[PDB]
Each structure stands twice: as C-alpha cells, then as structure tokens.
Protein chains: 2
Amino acid sequence: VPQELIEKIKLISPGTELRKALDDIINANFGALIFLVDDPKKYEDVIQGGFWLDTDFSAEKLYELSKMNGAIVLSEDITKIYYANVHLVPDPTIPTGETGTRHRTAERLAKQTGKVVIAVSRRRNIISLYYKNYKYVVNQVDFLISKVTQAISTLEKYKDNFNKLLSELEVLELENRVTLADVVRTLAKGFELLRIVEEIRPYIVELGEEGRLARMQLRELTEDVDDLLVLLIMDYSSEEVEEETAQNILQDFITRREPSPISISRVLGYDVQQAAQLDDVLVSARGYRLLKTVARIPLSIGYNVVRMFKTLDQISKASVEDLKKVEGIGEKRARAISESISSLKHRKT
Amino acid sequence: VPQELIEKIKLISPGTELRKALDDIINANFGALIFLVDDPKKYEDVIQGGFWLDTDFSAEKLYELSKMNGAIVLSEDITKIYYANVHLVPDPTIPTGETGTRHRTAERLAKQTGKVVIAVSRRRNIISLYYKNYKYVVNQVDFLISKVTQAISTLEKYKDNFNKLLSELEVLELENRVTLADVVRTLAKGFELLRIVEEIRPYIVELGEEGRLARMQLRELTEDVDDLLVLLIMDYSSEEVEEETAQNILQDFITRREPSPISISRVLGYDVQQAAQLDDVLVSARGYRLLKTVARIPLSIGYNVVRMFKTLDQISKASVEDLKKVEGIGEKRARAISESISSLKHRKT
Ligand SMILES: Nc1ncnc2c1ncn2[C@@H]1O[C@@H]2COP(=O)(O)O[C@H]3[C@@H](O)[C@H](n4cnc5c(N)ncnc54)O[C@@H]3COP(=O)(O)O[C@H]2[C@H]1O
C-alpha cells in the first residue's frame, strides 16, 4: 500500500472535518462525488456547469452542497470549496471496472488527472477513494472497531500463551536443560503474535483519531516482545549473531517467511528436517537475554561478557572478581550480573 | 415542427405500447433513458456494460428493465430490446443546454448519432425526446386534454359568432345592402376561428389515440368553414378571382398575415386607409356562395352563370327561361337556382 495513497487516506480519516462531513452525508443517504484539485482553471475541461463558489471549506457547507445533484470540487488541502453541482466529464474511453455512473466517473477522472476523487453512493455506507490507478474503500468506524477489538482479543490469547512458554523456557534456561524444541516453540508463538499486529495495522490506520485506544492496547500487549525475540535469537542461534542480524531474522519471520518449527530452527542454523528432531537437540543460552534484561548490561558490553564466558551457565558460575576482568564490568556491573542471576536461580529453580 | 421529428413523436404517442410503458415508468417514479438504434454493434463505442438481451419488445419487459440503473437500448421500430442497464458515453465536448447527467447525456448522444434518445427524470412527469438537434417535450394526457377541451370550448364561441355574422350577412346579401365592413367582419371571424384550429393542432397530434374524440369535435365545428370563406372571397373581391387564388387568400390569413379589417379589405383589392371607411364601400356578391351551397351548382358551371348575370341580385331576377340560356343550366339546374333563391328571399327577408 503506497505511501502516496496513505497520505490521501489521511484526508478522510476519523478526526478530519472532511470525514465528519462525509459521515453526515452517509448518515443522510445523500450521495457524494468530490474532486480534489489545486488549480481549478487547469481542469476546467473536465468541469462543466454548476456554481462557482470559491469559499472557505467547512463540514456544514459540504453537507449542504451535497444535497444538490452532481459533483463538488475542493482544493487538495481541503481548505476551499471551488465548485458545487458540477458535471464531471472524464474521457469515456478510460478503462474502469466500477459500476454505476458515479463510481465509473470517479475512477476515470482520477486516472485521467492524477487527482483524488471521492464517491459515496446513496444506499451504501462506504467511502470510495480514487487517486491515480488506486482505489481504496474506507470503512465506517463501527466496522473497524469490531475487527480491531477482535484482533486485540486474539492478541491477548497469543500473548498469554507466549508468557507461559517463556516462563517455562526461563526455568529450563536457568537449569541449563533447554532443547531446540523449547526455543523454536517460543519463537514461533512470538513471531505469530507480531504477525497479527502487522496484519491489523491497516485497520488501525483507517481508524484515525478513533484508533487511539486501540494503539495503546497494542503497545501494552507487545511492548518488549520484539527485543525479547531478538535476544532469544542471539542466545540460541547455532553460531554467534550480531544484534542487527537477529533483528532481520525477526523481520523475515514477521513478514516474508512462515514461522514453521523446521523453518525457524533451520534459519537459526540447525540442520534438522523433521519436527521430532528438535526434542533431541540440546542448546545453551549465550546469556544476552539475561544480561540486557535483568542485569541491565548494555548489549555492546554484553558482547565482551559472552566473548569471555560463552554461555549463561558459565556466567552463572563466575564470581564477582571473575566477571570484573571483562572490558566494561566494574564492581557495579559485576554484582549486578552475579546477584541477579543467583536471585533468579533461587526464586525460579 | 419538421415531419421527420413528427414521425419520431408518434413512437411515444398515446396508443403505442412504448408510451404505455413510459406511462407506467413515470407513475412508478422510475426514470428512464432509452436509446433507439437498428444496428447495435455499430454503436458499441457509446454503449458500455449492461446486459445484452436481443429479445422481442413489450411494454412490461421495458417497465421491468427500467427498474435497473442506467440506460436501455431498443430497435428504431421498437420491436427489439437490445440492452438494459447500460452506460451511455457520448462525446463530452458536444454542446448541451440540458441540466442533469441524464438529459445532458440524452441530448449529446442524440446529436452524436442522429438517433432518438428518450429521457424521463424520476420526479417530473414529462417525456423528453431528443432526435438530432431537435428537442421535443411530450406531455401527459390530462394536461393535453385540458388545453384541447378549453380550445374547443373557445371555438364553439367563435363559431357561434361566425354563424350570427353569417346570417346577418345573408340577409344583407339577399337585399343587396352589403357593405365592405360586413364582408370583412365575417371573413375576419372565420379567419380567427381557423387560426385557433391551427394552433391547437400540435396538441391533438400529441394526443394520439386519446385525441380521436377531439378530432371529431373539431371536424363537426369547422367542416365547411374553409369552403365558405373561399366563396366569400370569390363573391366580394374587387376583381374576379379563381378558386385557387381565393384558397391562397384563405391560407395567407390563417398563417402569414394577421386578419385585420384594413388588411383584409386591402387584400380583397380595396384601396382603404382606415376602418371607418369600410362602412361606406358598397359591394355586391357575384353569387358563387349561394350557387354552390344552396343551388348545388358546381363552381365550373357557376362561373358561366356569373359571367352572364354578373351579380346575385341579377340572378335573383332571372327567369327559368333566362337562366337556361347559360351554358350548363338545364331545366333542373335552372329551377334549382331560381327556386332556391326565391325560397331564401321569402323565408329570410
Ligand atoms: N450517461 C448515462 N448513462 C446511463 N445512465 C445515466 C447516464 N446519466 C444519468 N443516468 C442515469 O440517471 C440517473 C440519475 O442520474 P443523476 O444525475 O440525477 O444523479 C447522479 C449524479 O448526481 C451523480 N453523478 C453521477 N455521475 C456524475 C458525473 N459524471 N458528473 C457529476 N455528477 C455525477 O450520481 C448520481 C447517481 O447516478 P445513478 O447512476 O445511480 O443513476 C443515473 C443513471 O441511472
């Protein structure tokens, strides 16, 4: 979905005076056919009849005008009403797959001029936006709230399962009993969860000002999940991996690749092709997750800690003095590392 | 109103199945937009979308299809329905005086193709027919009947006054006391009566089958007025006048010139400059009106009677023996001429 078109969709998103007018028009079963231009003179050959207005835009004015037959011409910045009650005459030879004169005119006119045209028919409650060779149908808020509320409820269930997987993983991590199956299962659930977020994003955007609570909910449910998955990938990949690399593996499984167990464990660098194999592959966390998240050790410095001790298990055996040899670890960070791991072992295992 | 257009108007006149369908369509407040062509696949460029039907016409089929959006395509003789639900796309650059997409389309397409296009708007009850550069509005029957009923009632009054003038003139004629004013006064009323018939004629045509009674009424009211006015012109023009010329006089004051007293007398060959002079000009009927109408003498033979006796006054003094000396007058025509005049002189004077 081009960014060019997304800028146009903003024009009619909940919160704008234009959208407010269009909601009133839909509510009254008036139709609408609206043409957005910056220089009316340049387009005087596709504009016939009607009334020259040249007056400041308002929602109420647009509403009143739409009671009349034909079309309305506004400035692109939606600050002026230029014409009302006009006949729009785009080139009839331009292909269109729309139905009815109103929507066939709209799509032809947008194709012909490279401008936005908005059509509302009298009996439906959708707003059809046309820009160049684009068509975007904009939905009512109540339809969008419904899908988004469902998506959020779905995200809650994925997130709860993710937390359960993770808390079990933690236990296994601290006891050094993790298998590849355990990692992959946890990553998959994380990947799927953020996929759902990506898929609902267009709905969220369409909601405009009415999507504010929805965005807050997404943010709260997904807050640290991306960082968490990146750290897991750095901790459990077959060979050592830089952060931005792990970030890309996340990007890949969120958007382009399917998060099947074999696919994940393969891209983590393991050579398995049967799902049952994962249970037999023993893995040991590098320790990045615990270092950044719990001991609050910056990644740049955690590299050196992993450089020296290789795995979490060995880090958990190091004394404060042992840790202090690392490039970046003073007594502050050394006790942070030492005490936070041991605290965790005590309470969790 | 060119004969070419009148033929097309017949297509939608009361009585035709097409008009019966348009009537229902008007009554249901469906609109209509109908394109008449014999070769559909040649007009492929101006007809988009819709359904190809190619089915035999009926009023009920047309009505049913008019429920759908857009336009309908029929054969020029209204025998086939070719398309329904189509989008008509005439050249947008053709000048049009119409208002609304429907009527602006109809006019432009009619001009572009030389074919009939019919448009009915949803809330108005008229049928607008476009043919080439012609536009003809066809009215509802109740409207036409009201005008025609008034026009006929108006005619009864003119006709009553014409009769009263005529019978007064009859008396003056039989007593040889006719002035040019009496003649002109009678002619003028007859002229005006026939003008009214001319003005109402388009409404009557427009009424189609619903104008049968109205035609009979006009026929009864005017059936011999024209012949009567022709014979008056032949009896009172200053210089002898052939029948053909007299009919051309009649035709002139019915259409071209206005039947003013001075003007009528001037055309009759009397150098008059003021209406008050008409009362001083004495005239004598040659006798054609009486010879044709009352004695049943053919005009051809009439001339021979007039060339001999010059005026009605002299004819009324001629004996049977005198009259038989005329070419074409046997003993029966002679006694027909003499007894009909003496009979009228006895009864009317
Ligand atoms: N070229 C054509 N070919 C076939 N049928 C034609 C036609 N032009 C008009 N009609 C028919 O007349 C109906 C009423 O059009 P109206 O202009 O009143 O109402 C129109 C008009 O107010 C507006 N609108 C549509 N096209 C427009 C255009 N090019 N320019 C400006 N306004 C337009 O959309 C309304 C709904 O049109 P809708 O199609 O439902 O219904 C149309 C359509 O069925």
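Residue numbering for chain A follows Swiss-Prot; the residues present correspond to positions 7-355, in that order.
Determination method: X-ray crystallography, 2.2 Å.
Positions of Cβ are set from backbone N, Cα and C atoms, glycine also.
With a cut-off of 8 Å between CB atoms and residues at least 6 apart in sequence, the same chain places A:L39, A:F41, A:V52, A:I53, A:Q54, A:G76, A:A77, A:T111, A:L115 near A:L94 (3',3'-c-di-AMP binding site), listed in sequence order. Here Swiss-Prot flags A:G76, A:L94, A:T107, A:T111, A:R128 as 3',3'-c-di-AMP binding site.
All protein chains considered, the CB of A:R130 (mutagenesis position) has 13 other CB atoms within 10 Å. Among the mutagenesis entries in Swiss-Prot is A:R130 to A, noted as: About 90% loss of c-di-AMP formation.
Checking the recorded positions A:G76, A:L94, A:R128, A:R130 against ligand 1, the ones whose Cβ sits under 6 Å from it are A:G76, A:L94. Contacting chain B by the Cβ rule (under 8 Å between Cβ atoms), the recorded positions A:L94, A:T107, A:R130 reduce to A:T107. For the binding-site residues A:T107, A:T111, the greatest number of Cβ atoms within 10 Å around a candidate Cβ is found at A:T111. In the three-state DSSP reading, A:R128 (3',3'-c-di-AMP binding site) counts as coil. In terms of local Cβ density within 10 Å, A:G76 ranks first among the binding-site residues A:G76, A:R128.
A:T107 (3',3'-c-di-AMP binding site) sits 15 Å from A:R130 (mutagenesis position), taking the C-alpha atoms as the reference points.
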